[PDB]
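Enquirer: Before anything else, here's the structure in question.
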Amino acid sequence: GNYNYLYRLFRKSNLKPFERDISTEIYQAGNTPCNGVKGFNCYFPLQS
Amino acid sequence: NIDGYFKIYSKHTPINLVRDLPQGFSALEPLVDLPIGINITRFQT
């Protein structure tokens, strides 16, 4: 498995052309504010 | 910075003033143009 090629699974907004995003902070997809590293509606921004 | 192009324009002007900007009109020719292409938000001298 070539799992090394990670990719962002979620995103808060549609990024611009030639824009580079590397930050892997947990996205707050849920209505409630979120913190930490895990939680329901608190998913890792990247997938493989 | 337009599309990460760090443009540097400078000119030297002999002046005789003490505390104010020189009186007149002065241009700036291109010294160097840098295609760096990195994110910039805050600077420091």
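Following Swiss-Prot, chain A residues are numbered 447-494, in order.
Structure determined by electron microscopy, 3.9 Å.
Even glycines carry a Cβ here, placed using N, Cα and C.
Below, the features straight out of Swiss-Prot:
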type	residues	note
MUTAGEN	A:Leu452 to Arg	Increased resistance to neutralizing antibodies. Decreases HLA binding to NF9 epitope. Increased binding affinity to human ACE2
VARIANT	A:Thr478 to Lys	In strain: Delta/B.1.617.2, Omicron/BA.1, Omicron/BA.2, Omicron/BA.2.12.1, Omicron/BA.2.75, Omicron/BA.4, Omicron/BA.5, Omicron/BQ.1.1, Omicron/XBB.1.5, Omicron/EG.5.1
MUTAGEN	A:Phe490 to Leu	Increased resistance to neutralizing antibodies and human covalescent sera neutralization
MUTAGEN	A:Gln493 to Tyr	Reduced host ACE2-binding affinity in vitro
VARIANT	A:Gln493 to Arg	In strain: Omicron/BA.1, Omicron/BA.2, Omicron/BA.2.12.1
MUTAGEN	A:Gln493 to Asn	Reduced host ACE2-binding affinity in vitro
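Please situate the listed features within the shown structure.
Expert: In the three-state DSSP scheme, A:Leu452 (mutagenesis position) falls into the coil class. If you draw a 10 Å sphere around the CB of A:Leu452 (mutagenesis position), it holds 12 other CB atoms from the protein chains shown.
Packing around A:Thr478 (variant position) is summarised by its Cβ count: 9 other Cβ atoms lie within 10 angstroms of its Cβ, all protein chains included.
Sequence-distant contacts of A:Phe490 (mutagenesis position), defined by Cβ-Cβ distance under 8 angstroms and a gap of at least six in the same chain, are A:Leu455, A:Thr470, A:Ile472. Under DSSP, A:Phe490 (mutagenesis position) is assigned to coil, being neither helix nor strand in the three-state scheme.
Proximity of A:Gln493 (mutagenesis position) to non-local residues of its own chain (separation of 6 or more, Cβ distance below 8 Å) is seen for A:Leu452, A:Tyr453, A:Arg454, A:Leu455, given in sequence order.
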Enquirer: For A:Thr478 (variant position), which DSSP three-state class applies?
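Expert: Its secondary structure by DSSP: coil.
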